[PDB]
Amino acid sequence: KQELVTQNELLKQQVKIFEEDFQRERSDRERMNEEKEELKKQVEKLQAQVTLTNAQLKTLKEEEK
Amino acid sequence: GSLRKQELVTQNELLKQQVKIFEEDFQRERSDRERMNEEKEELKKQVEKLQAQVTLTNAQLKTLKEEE
Amino acid sequence: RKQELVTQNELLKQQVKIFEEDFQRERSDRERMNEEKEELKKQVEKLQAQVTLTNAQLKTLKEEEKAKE
Amino acid sequence: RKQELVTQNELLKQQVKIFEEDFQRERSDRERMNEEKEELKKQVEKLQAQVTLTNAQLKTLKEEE
């Protein structure tokens, strides 16, 4: 009994920590994903600007002729 | 007495399988975190370079418009 | 200047190979430091929870003494 | 062939220029990250002091009974 109860209390506590850690990690995996999503939207906006500015320069050179 | 130990034995094996799965999840969760952090460092580097392209082409606009 | 270019292009081709090897080395170092920061973040959450844990025990003790006063 | 070598030569020199510019950019980013790690170290060190302090206040408070 004595070895069996000790291990039962050990593993129950072990799992108790993993579960807490697992839920803590959901929060961290959620935060990091959104941060990435913010960095993707920043890139997407700049990609539009680069396309526009090149077009404006192309039009302005063409108007110069 | 015998039932209580059988119940523990059974419970202890289920917990050693639960511990095994959480430890597999852990190292799996580490590699994802590593992957997603690197992707952020690539996306930040893109922004640096994309901002550079905007300032480059806006400078070119400035110079033409003033030279005109 | 033809042979000068042939010599230089070979030597630059070697230099680009080293730069490319430096780059993947810089990736590995960046990745090591980023996870070390994530290992430190989780330690902060662990430590804060432990502060919370003891402060609860403090509060309970003090509150339980208030009743017995 | 010499035309082909001069093109090649310009591209390799370009390649090198970008590697040398990425090199120097990375130094700043690593230095930034390395300080951000120091800020997180300092926050661990502060909290470890509080964990030690709270445990010791709990111990003396129980002794006060």
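Using the numbering of Swiss-Prot, the residues shown for chain C are 464-532, in order.
According to its header, the structure was obtained by X-ray crystallography, 3.0 Å.
Placement of Cβ uses the backbone N, Cα and C atoms for every residue, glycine included.
Annotation for C:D485 (mutagenesis position): no spatial neighbours, criterion Cβ-Cβ under 8 Å with sequence separation of six or more. While the structure shown retains the original residue, Swiss-Prot records the mutagenesis experiment C:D485 to N with this note: Abolishes interaction with polyubiquitinated IRAK1.
Classification of C:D485 (mutagenesis position) by DSSP places it within a helix.
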